[PDB]
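Report on one structure; see the data block that follows.
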Amino acid sequence: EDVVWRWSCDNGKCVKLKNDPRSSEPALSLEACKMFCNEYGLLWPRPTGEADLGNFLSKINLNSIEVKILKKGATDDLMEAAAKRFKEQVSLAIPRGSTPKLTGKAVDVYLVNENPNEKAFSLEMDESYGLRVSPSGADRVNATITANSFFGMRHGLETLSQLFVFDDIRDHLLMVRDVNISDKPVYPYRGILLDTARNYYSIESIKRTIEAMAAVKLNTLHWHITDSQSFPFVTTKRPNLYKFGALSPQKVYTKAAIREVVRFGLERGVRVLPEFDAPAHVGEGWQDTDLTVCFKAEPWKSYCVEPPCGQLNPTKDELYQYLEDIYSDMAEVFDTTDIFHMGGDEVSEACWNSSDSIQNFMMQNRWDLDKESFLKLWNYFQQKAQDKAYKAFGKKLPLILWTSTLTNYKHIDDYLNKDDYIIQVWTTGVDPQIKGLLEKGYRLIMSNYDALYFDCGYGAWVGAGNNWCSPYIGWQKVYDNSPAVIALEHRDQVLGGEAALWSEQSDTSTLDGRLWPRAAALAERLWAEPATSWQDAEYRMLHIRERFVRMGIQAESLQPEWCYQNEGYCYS
Ligand SMILES: Cc1nnc(CNCCN2C(=O)c3cccc4cccc(c34)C2=O)s1
Ligand SMILES: *[C@@H]1O[C@H](CO)[C@@H](O)[C@H](O)[C@H]1NC(C)=O
Ligand SMILES: *[C@@H]1O[C@H](CO)[C@@H](O)[C@H](O)[C@H]1NC(C)=O
């Protein structure tokens, strides 16, 4: 049938009223009411500069949307793809099974990229843009996006596509008539860590993730591609690793597939940042190489944080020839990344100390068999690994390592330095380590486990009960988590944050629900850094969830749809 209700703004809330036929007032559809009742309308994330949306809408012909690229250059392929992608984005305003009337004005999208040759990712890349929308004569609209690079430009296309609403009362596609927007992100690094080694994730599900990331302007996919449980990364120079390491022959990431993903990400302003976690978090794949110790060691609680146990043996020269080859194979297909993640997850002294060859190496070099000695072995490893990474990427590039014993601020400067190493932080924001690190000039990527671990809250995968970092982190807690509050003065040293999806209990099937719409909360926090909290973003978060679902993302449900149609009535 046809929609029977209407909506009217009242103290910032769209109230549902009956659409009585005996009225001279034009009825508002739910989202038409929302676009103007809300401070920032249906925008996610909300802009950092000007947010002038005006007061009116305009009927639009869907078939009469034409995009024109004004400045041409090296990024022609990228801009043409992003423009072709724009028409499809506009259709996301329309609910499936509803068709818009083919009438209304024509839309002219004018893309001006003022440095059409820049297409490299860097922490200094300019992702700012300007958005102007105004009527053009009688039967058309002037939509102009102006930005310093392609990245800001496609960010602007994203924001522009959010200015379309569907009127399901009349079946009209509408657009905001007069907009003036200036925008740019607060943090340069906005990411998701996807663990694809504890469980496999189809290429299609990964592209689908990147698609959703772009929709809320997140720019980094950190691809945790290897661990102790599997080695799906197809390494040509050391094919024995993925042949023995993969969960199955089909559960693998080939050079062609990775290139597809990397290119797909580039077209969408997403840096695909590969990680090889070492010298811990290794196992499957390294059988019969004699380059690991403690693999499947029992009882596992004595040797590692989670089974199977396994670490690299740094005392063997051949290890670094394997490492160089792995890095080189990564550098070849991950060819948009400006950064490389080397893991640095906590090493087990117990494991290294159980090895004959390792103990002899430490005695014959005078070191002892104490915690400080094994910290030297780790430094010894990381220094040589680092050297090979540089040779592999054919240049020096920033490296990322987790907060660990090795990166304790008290002694991190012994072999690490703040110009070469970025530190990813899992510890809670009130930990002394963050302050100690910030003061020694180190840059941070925030991934604090109490706000940013998207795996928390489920059943136990060893034993019974729940998983280690329960309870489940609602989007509210991730939205409110602010690096600016954590960093304080040293906040420019914070590069941004990363939602971490560890995959002991997540794979292809649970991917959508794990990330969305929670990652959108991180998206707004890192793009805008609001002084306002989650309550002020609630209505817009509900809408962005619906947009994800319309995109085909199987996003988590936050609230009854009733709350979305009846703002103000669901509260606590
Ligand atoms: C990177 C990093 N990601 N997470 C980090 C912190 N490690 C948390 C420690 N931990 C636990 O403290 C733990 C307690 C009880 C059961 C458990 C089952 C599996 C795994 C764990 C675990 C576990 O990993 S560092
Ligand atoms: C469209 O709008 C921009 C910004 O107001 C303006 O500078 C430009 O000249 C307009 N383009 C056309 C062809 O109307
Ligand atoms: C390593 O093992 C030796 C005995 O084999 C012991 O003396 C030493 O304390 C151990 N090191 C650590 C850190 O446990």
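Sequence positions for chain A are given in Swiss-Prot numbering; the residues included correspond to 23-594, in order.
Determination method: X-ray crystallography, 2.7 Å.
Placement of Cβ uses the backbone N, Cα and C atoms for every residue, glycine included.
Swiss-Prot annotations:
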- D249: active site, charge relay system (ACT_SITE)
- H303: active site, charge relay system (ACT_SITE)
- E368: active site, charge relay system (ACT_SITE)
- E328 to Q: 19% decrease in catalytic activity with 4MU-beta-GlcNAc as substrate. 2.5-fold increase in KM for GlcNAc-beta-1,4-GlcNAc. kcat is 12% of the wild-type value using GlcNAc-beta-1,4-GlcNAc as substrate. 1.6-fold increase in Ki for TMG-chitotriomycin inhibitor (MUTAGEN)
- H433 to A: 1389-fold decrease in catalytic activity with 4MU-beta-GlcNAc as substrate (MUTAGEN)
- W448 to F: Slight increase in KM and more than 1000-fold decrease in kcat/KM with 4MU-beta-GlcNAc as substrate (MUTAGEN)
- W448 to A: 2-fold increase in KM, 927-fold decrease in kcat and a 1900-fold decrease in kcat/KM with 4MU-beta-GlcNAc as substrate (MUTAGEN)
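Where Swiss-Prot records a feature, it is marked here on the structure.
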residue : record                           : contacts (Cβ under 8 Å, 6+ apart)
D249    : active site, charge relay system : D217, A219, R220, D299, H303, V304, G305
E328    : mutagenesis position             : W322, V484, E526
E368    : active site, charge relay system : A302, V327, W424, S426, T427
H433    : mutagenesis position             : none
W448    : mutagenesis position             : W424, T425, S469, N470, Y471, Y475, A522
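Closeness to ligand 1 is met by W448, these being the recorded positions among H303, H433, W448 whose Cβ falls under 6 Å from the molecule. All chains included, 26 other C-beta atoms sit within 10 angstroms of the C-beta of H303 (active site, charge relay system).
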